[PDB]
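**Student:** One structure, as structure tokens, below. Some questions next.
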Amino acid sequence: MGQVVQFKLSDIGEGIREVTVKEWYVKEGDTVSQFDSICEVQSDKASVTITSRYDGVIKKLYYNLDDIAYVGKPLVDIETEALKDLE
């Protein structure tokens with residue numbers, strides 16, 4: 001209690017092509033829900049979608065449906081219940 005979990009582009013390797021967001025359903029300072037996913041990226045390989053499984057608070061967002069995210073650096077910070085996903 002008192003910490004936020006950050007999402008980092010990891011759909012690809014840490015030294016290859018990057019990927020952009022295909023579906024965005026959140027905004028800076030906005031809250032997420034179990035049905036309201038944060039971001040979703042789609043690559044020729046497979047379609048990735050980031051769910052929440054709970055209602056979390058999103059404070060800042062930099063990459064949009066058009067911006068490409070790179071592996072190795074976080075993308076957005078959101079507050080969600082303890083999830084093994086990142087911790």
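Each position is counted from 1, following the chain as shown.
Heads up, header says this was done by solution NMR.
Heads up, the Cβ atoms here are built off N, Cα and C, so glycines get one too.
Below are the features I grabbed from Swiss-Prot:
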type    : residues                           : note
DOMAIN  : 4-79                               : domain 'Lipoyl-binding'
MUTAGEN : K45 to A (Swiss-Prot position 105) : Abolishes lipoylation but retains normal interaction with PPM1K
**Student:** What is the three-state DSSP composition of the domain 'Lipoyl-binding' (4-79), stated as helix, strand and coil residue counts?
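**Tutor:** Summed by class, the stretch gives 0 helix, 30 strand, 46 coil.
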**Student:** Determine the Cβ neighbour count for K45 (mutagenesis position): the number of other Cβ atoms within 10 Å of its Cβ.
**Tutor:** 10
